[PDB]
Each structure stands twice: as C-alpha cells, then as structure tokens.
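One structure is given here, and the rest of the page talks about it.
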Amino acid sequence: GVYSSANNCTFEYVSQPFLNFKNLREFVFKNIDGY
Amino acid sequence: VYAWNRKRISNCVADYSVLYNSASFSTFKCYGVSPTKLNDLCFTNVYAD
Ligand SMILES: *[C@@H]1O[C@H](CO)[C@@H](O)[C@H](O)[C@H]1NC(C)=O
C-alpha cells in the first residue's frame, strides 16, 4: 500500500535488485542538469 | 480515426532507416524535418498516432 493512482507516465526503468546489523547500504542521489 | 491510438515511445533507440527504405508505404511525407537526418538526431519523446 503505497499509491492509489497513476495517471501520466513519462519514464519506466526495470533493473536488477540492488540489495546485529549485517549489511550497510550507502546511496547518493543527485539532480544535476536533469540527470 | 475518431478514437486514434496514441503510443508514447521513450527510452529506446529509434531506427528510422527501416521505415524509410521500405517500399510498402504509399505516403511518407515528413513535415518540419527531413528523413535523411532522422537517424542521427535525438528526441525527448515520440508520439505515434
Ligand atoms: C494528465 O492526466 C490527466 C488525467 O489523468 C489528463 O487529463 C491530462 O491530459 C494528462 N496530461 C498529460 C500531459 O498527459
């Protein structure tokens, strides 16, 4: 349960899965020049 | 024609030479761009009606 509707799509991309505490996951998200 | 299908084409490589070199099309009239340079240019989205 995360959304109720999806009306106008512009981009879809399906890829391979990225994934005591045993795992450390670091991510960096950047928005530069529309990238 | 009243309910014409619109398909949005994105995130892929569009090979226009296959369409241009086909002899199966009676009309291939391009407005605003030429067929020769279509295979080189890049566009944000393609609307196929
Ligand atoms: C966005 O969606 C609404 C309803 O789902 C529609 O009326 C509108 O034309 C759409 N706009 C675009 C740019 O797709």
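In order, the residues displayed for chain A correspond to 158-176, 185-200 in Swiss-Prot numbering, which applies throughout.
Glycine residues also receive a Cβ, built from the backbone N, Cα and C atoms like all the rest.
Note on A:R190 (mutagenesis position): other Cβ atoms within 10 Å of its Cβ, all shown chains, come to 6. Following the DSSP three-state reduction, the secondary structure of A:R190 (mutagenesis position) is coil. A mutagenesis experiment is reported in Swiss-Prot for this position, A:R190 to K, and the note states: Partial loss of biliverdin affinity.
Record note (Swiss-Prot), natural variant A:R190 to S: In strain: Gamma/P.1. The unchanged residue is displayed.
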